[PDB]
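> I'd like to ask you about the structure that follows.
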Amino acid sequence: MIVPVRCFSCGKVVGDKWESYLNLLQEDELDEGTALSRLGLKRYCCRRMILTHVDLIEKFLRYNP
Amino acid sequence: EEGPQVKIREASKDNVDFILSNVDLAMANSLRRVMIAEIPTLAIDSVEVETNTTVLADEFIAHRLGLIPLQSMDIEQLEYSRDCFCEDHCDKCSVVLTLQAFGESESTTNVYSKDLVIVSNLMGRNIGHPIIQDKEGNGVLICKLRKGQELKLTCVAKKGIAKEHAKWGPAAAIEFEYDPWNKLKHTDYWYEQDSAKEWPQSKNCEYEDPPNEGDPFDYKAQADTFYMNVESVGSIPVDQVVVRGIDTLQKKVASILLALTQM
Amino acid sequence: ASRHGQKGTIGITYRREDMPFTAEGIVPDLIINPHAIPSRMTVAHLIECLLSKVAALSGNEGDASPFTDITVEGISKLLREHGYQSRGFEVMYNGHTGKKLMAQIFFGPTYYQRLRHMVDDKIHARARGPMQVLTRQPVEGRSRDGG
Amino acid sequence: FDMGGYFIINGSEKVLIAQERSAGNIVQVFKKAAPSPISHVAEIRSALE
Amino acid sequence: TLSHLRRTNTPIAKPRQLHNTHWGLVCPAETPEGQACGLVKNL
Amino acid sequence: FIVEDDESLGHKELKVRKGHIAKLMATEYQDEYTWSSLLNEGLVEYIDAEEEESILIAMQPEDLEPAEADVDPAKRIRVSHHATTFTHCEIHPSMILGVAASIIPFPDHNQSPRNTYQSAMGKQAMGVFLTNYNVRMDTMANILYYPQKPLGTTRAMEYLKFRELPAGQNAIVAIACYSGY
Amino acid sequence: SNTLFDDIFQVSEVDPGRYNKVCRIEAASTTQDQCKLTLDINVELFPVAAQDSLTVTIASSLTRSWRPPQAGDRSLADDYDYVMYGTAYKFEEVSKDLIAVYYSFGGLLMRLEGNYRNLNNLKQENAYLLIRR
Amino acid sequence: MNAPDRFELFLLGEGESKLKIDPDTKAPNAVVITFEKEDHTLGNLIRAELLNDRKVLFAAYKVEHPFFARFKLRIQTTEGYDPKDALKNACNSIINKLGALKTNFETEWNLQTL
Amino acid sequence: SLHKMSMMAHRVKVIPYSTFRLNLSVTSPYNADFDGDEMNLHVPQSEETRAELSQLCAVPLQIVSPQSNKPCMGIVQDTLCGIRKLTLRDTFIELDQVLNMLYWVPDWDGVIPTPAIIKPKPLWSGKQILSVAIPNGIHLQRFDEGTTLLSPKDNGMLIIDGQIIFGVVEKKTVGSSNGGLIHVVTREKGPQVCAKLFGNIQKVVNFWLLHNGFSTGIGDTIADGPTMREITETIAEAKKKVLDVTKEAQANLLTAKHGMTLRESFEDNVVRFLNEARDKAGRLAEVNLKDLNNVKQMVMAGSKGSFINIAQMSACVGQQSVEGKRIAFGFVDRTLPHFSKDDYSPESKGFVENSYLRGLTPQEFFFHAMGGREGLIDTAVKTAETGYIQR
Amino acid sequence: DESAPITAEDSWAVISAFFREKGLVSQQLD
Amino acid sequence: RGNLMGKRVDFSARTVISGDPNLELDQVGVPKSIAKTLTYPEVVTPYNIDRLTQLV
RNA sequence: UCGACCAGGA
Ligand SMILES: Nc1ncnc2c1ncn2[C@@H]1O[C@H](COP(=O)(O)CP(=O)(O)OP(=O)(O)O)[C@@H](O)[C@H]1O
Ligand SMILES: [Mg+2]
Ligand SMILES: [Zn+2]
Ligand SMILES: [Zn+2]
């Protein structure tokens, strides 16, 4: 439900990364793992942040008013 | 040159990897803590909502807003709101931001940290500007809008430390290590068969020498030489996360010494 | 609680500085007691953690499906290939001093659940208040501000 | 994601819980306790579908 | 919610115990703890 | 799955073959050959608890269907296919479980009641319950700010829509003794 | 303030019973035949292998809080490598003219069995232990 | 709800001093300084440097409860040395040491090309 | 509230945050855990009612219990696990830390004790500075296995004048044991003196352990490769031992020991060979586990866990039981529809050949599931019956 | 092959196809 | 049994419990909320008179 | 402001 700004654990701004992460997988047909490190996500605390997030915001937007 | 020496291995706009030679562990760690909490940053700390036709909760967004990094360069030339003399805030103690967003497009219109805009006067000091490290130049997605989904906010960002809220954290994660070959015997490695073969050797093993088997234990041995990596989130540039970490800690020690003079 | 009947409440909340850290600057979000595991025999909790550690590094979904051919020895082999100690242990340093902890901590991700039992929905004190009509004794429940 | 399979009664989501009963028209022999004038019994729960 | 729409109730020899025949029909772990333990079944 | 001695090309084998298995997946990517298809082709059947008494079931198809004439020490100790008389084969043994038990990572590596416990707690866990939560006027609704799908997952979680509507977060758990809090 | 015992011993066996930093050493005296020793030694700071000439001294002094350095000008009564401090906790009469005294240096035990040092050894806690070479 | 304010971790309250210097009855030339609104960031550090002061006989520090930003420090000195004078000296050395770090870091940083 | 001890008088300490905070060693008399337990507080209104509590009901008074003629509270969990770790002859503390450890004792005499080792580095023993929490005139003697006034195993216990002379401190000393330190301080020194000893052991042990650390990983269940083959063949030789007694009883040669059918007598032997098996198979693993095994280290101090806890995790779970008998034929002459009829084999009637680390087979999983359910039922059924008995 | 026998992982395609057609509230509705 | 052998009572409190190693054996951590609702009725005596006024 | 059912907590 919308990408968290900053990783809970160490606080690296994971916020901007999302759109670019989705585009690495779709467009650059990269595997999730390589795509993650390409955005610069080195530690697994930051890595889970993106890798394990479920963007429910997109579902909620589907509701008209 | 002086007391404790320093050797910068690698450096960037957001990461400094150095070696702290000729120091005590306590000092090397006190510096770690200071960088984490005690350095002052600027962060959104009041979100006045006007309209929220969004799928998201006002407070969800409000929390989310503070967590956005803002230029904290000339922070030291800004009073803590609490110390200023105005009722609430002003230009001497606070930076005011304004966010207006509306879904004009049929396609999902997004709100970015770039979309916030300074309404207060900066008095000619590098502060307030939201940090955009983004390749595309947007940086941090606040939230998304549909059709007539509107969002109007006014934000007041103030000086503060991470010891009050982690949003005022100027640093990401400080990598810290000493004695890669366990020569100081500060660990008793858990093993199944061979401790040395089971445990991976850190990158720092090249910066020190392997102990040599037939060499007895050095009970006199002490740990100086600490391999560190300070990572900046963006608010303050890496060099300053270190420099201000050193000045803040100095000031803390100074206050004690100074308080002892009133006594 | 974890997905293993490993329930607990928070004792204390610590900021990052006082928290024990890996040489990589990674710190825990949560610290559970080693004492939980031996009596309870909740091996899967530890296996979840070793697999979830790998999953986070590799960016591949960890199959924690029951009747499979996934071994703890097999997961170890991958984690070692990721440059970590095969059984999930990691050396840690004390938050207060900075001195390496004599012991190496089993550290990694674990799916934790927020349960509906939050203290401020339970906490209650009554020192004289509403009385029952008939019995003339205190009323029942925090709801009615009873004793 | 809502699966259904329940009712909305006076604006309240009500779920009908399955009820475990013993099958009927089923022939079943059981032994009687130590102090009983009957040693065994054949029972049939005869009911119309 | 999913598990609520898949819940079974037993009113009233050793019914609380997990019988062999429950194999693949009823969940062997999903049951309440005490006073209704093994009476409330989950498909 | 129905198992037949009727297999001209050898021994006794599961009616359902690689053909059918792919035939299904084509209809899966097309999102003709449904569940009812296997039922009407008589490859799969409905066995009640009474009928269960007159049949012989193999747990695994492949692991309980060939013959014999080194081994991995890491794997668990398993039984043979000494049964010539196999009538049916279990689709997947993990289907003995219900909704709750199916969210448990490795329940085969736990003490029996610890699973029973979690098959109660997951119901008392927060998270997204429906995406229309914002348009419902229910008394009390608890929603997790940032849900995360788990890293350790079942093949069964798929069908349960769990990784789409999660129960918690993948927290960084350290099993240590700290301040004794 | 004076010496209470001195003899040159020799190791027979060094044993680490599941112990990484310590060992129990078994010794015999070159001086007297009747004199034997058993002693737990921190082999981390003082490594001992079998058949080593170890001059073992006991002595009363050289009771108030502990002062760490300044010893530069202080009388370092240690012209010995190893120095321990402990308590006499048992005085065994191992029959006839033989007497065994038990010492503990905070868990690190000791048992000196012999004869001549009857008078010399006192059930009084205050005892040091000096080992050279 | 029963949550104390966060600024209570550093902002000194109404009538509350940073240093409370009390003499220790237990031993001679001993003292106990209560550092208000402080943690191990300062504690362990001051304690450490005091140990190097050869004229300091005893230095230890404790944070009796983690709800409270405050810790105690026990200083014992050689007769004639005011333990206050010992703490006063220990701070200056820390400051000079840190000054050297800032000086050494600044110069070595300016040398980098990234 | 099934105890005199289930309700005790306590001093208030007004703290922030919404929970009732309580000392961990008073956990046992209440039988409280911190997994979401709630507790009741009652405020006396009279100056005479206050006295009633402070003079009869106070926690220090409740320390030695008259139902067992022993202390109802001792040192638990972290502090117990860490007290063993701190004690053992290999543990040595250097000056910098020793001084912090001493300051932590609120009743420290202000005297820095003479270090056990002076030679190059002045080092203190774990036992040495733990003895700072132990008050003078406390004399205790134990003797366990081969404890010989020079205990080579660091066996038993010897404390003279409130000073540890030899042996490790674990459950048998610092716990709620009959002859243990608590019952001794409470008797010799007093109730408020003992209530202090509790805190002072904790303040030191907890601190030391904070700076030493303790953990548990999957590595603690992992048994050695050759040891595993050894366990696996121990099961095999016992399953072959069963098969023997099975085909022999089928050949009508068996002879039943009085008050039992051939069937009843046979079933005893099956159960026996398979339980002998699990236990010896388990013992191989415990024996193969190093002193560094965190799980072994908890069983050792007596903080948490036992032999069977190791055995089932590392080696093998073993036989499953419902109503005393091994999983019986709920279906006709077969335990599940995955078996042929008249199968009496370990696998059929619920024998779990596997360890929890290895993982369970679907049949083993279901049989364990039936046996486990029996536990929850008995806890529920017989809990009211037991309650009415008290009433 | 169209006749080659099914594997272990193959079973999940049948399970996929089960719920794809049955659902989870199957029983309640039917 | 329900009204005379056992009663609902005033001057009572209940909340979630947590373990503290920095507490005395005989202490109990009382949340300020709870301390502020529960009350002890103290008699105005020359011994307390001055303190009591500052509380009122 | 009354008490019944249901669902839960240790
Ligand atoms: N129905 C019931 N009636 C009375 N008391 C109960 C109860 N259910 C639980 N309790 C109380 O809770 C105590 C133990 O239950 P729990 O705390 O839930 C298990 P645990 O101690 O957390 O872990 P464990 O399962 O490893 O023992 C009992 O001793 C009892 O005091
Ligand atoms: Mg509990
Ligand atoms: Zn991170
Ligand atoms: Zn202002």
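We're sticking with Swiss-Prot numbering for chain B, so the shown stretch reads 3-265, in order.
Determined by X-ray crystallography, 3.6 Å, according to the entry header.
Here the Cβ of each residue, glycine as well, is placed from N, Cα and C on the backbone.
Just lifted these from Swiss-Prot, have a look:
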BINDING   B:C86, B:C88, B:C92, B:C95  Zn(2+) binding site
MUTAGEN   B:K9 to E  Transcript termination readthrough
VARIANT   B:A30 to D  In mutant RPB3-1
> Give me the count of other Cβ atoms within 10 A of the Cβ belonging to B:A30 (variant position).
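Around B:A30 (variant position), other Cβ atoms within 10 Å: 20.
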> Any idea what the Cα distance is from B:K9 (mutagenesis position) over to B:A30 (variant position), rounded to a whole Å?
14
> Give the three-state DSSP assignment (helix, strand or coil) for B:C86 (Zn(2+) binding site).
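The residue in question, B:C86 (Zn(2+) binding site), is coil (DSSP, three-state).
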> An 8 Å radius from the center of the B:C86, B:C88, B:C92, B:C95 Cβ atoms defines the neighbourhood of the Zn(2+) site; name the other residues of that chain inside it, in order.
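Other same-chain residues near the Zn(2+) site: B:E81, B:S83, B:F87, B:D90, B:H91, B:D93, B:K94, B:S96.
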> Would you mind listing, in sequence order, any of the recorded positions B:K9, B:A30, B:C86, B:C88, B:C95 that have a CB less than 8 A from a CB of chain C?
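Contact set vs C: B:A30.
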> Taking ligand 3 as the reference, state which of the recorded positions B:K9, B:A30, B:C86, B:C88, B:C92, B:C95 have a Cβ closer than 6 Å to one of its atoms.
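Passing the 6 Å Cβ check against ligand 3: none.
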> Look at each of the binding-site residues, B:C86, B:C88, B:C92, B:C95, and point out the one with the fewest other Cβ atoms around it within 10 Å.
B:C88
> Suppose we call a site close when its Cβ is under 8 Å from a Cβ of chain F; which of the recorded positions B:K9, B:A30, B:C86, B:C88, B:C95 are close?
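Near chain F - Cβ to Cβ under 8 Å - we find none.
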> May I ask you to pick out the recorded positions among B:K9, B:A30, B:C86, B:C88, B:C92, B:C95 with a CB closer than 8 angstroms to chain H's CB atoms, ordered by sequence, or 'none' if no residue qualifies?
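From B:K9, B:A30, B:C86, B:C88, B:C92, B:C95, the ones near chain H are B:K9.
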> With the Cβ atom as the reference point and anything under 6 Å counting, tell me which of the recorded positions (B:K9, B:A30, B:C88) are near ligand 4.
B:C88
> Among all protein chains shown, how many Cβ atoms are found within 10 Å of the Cβ of B:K9 (mutagenesis position), not counting that one?
14
> Three-state secondary structure of B:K9 (mutagenesis position) from DSSP?
strand
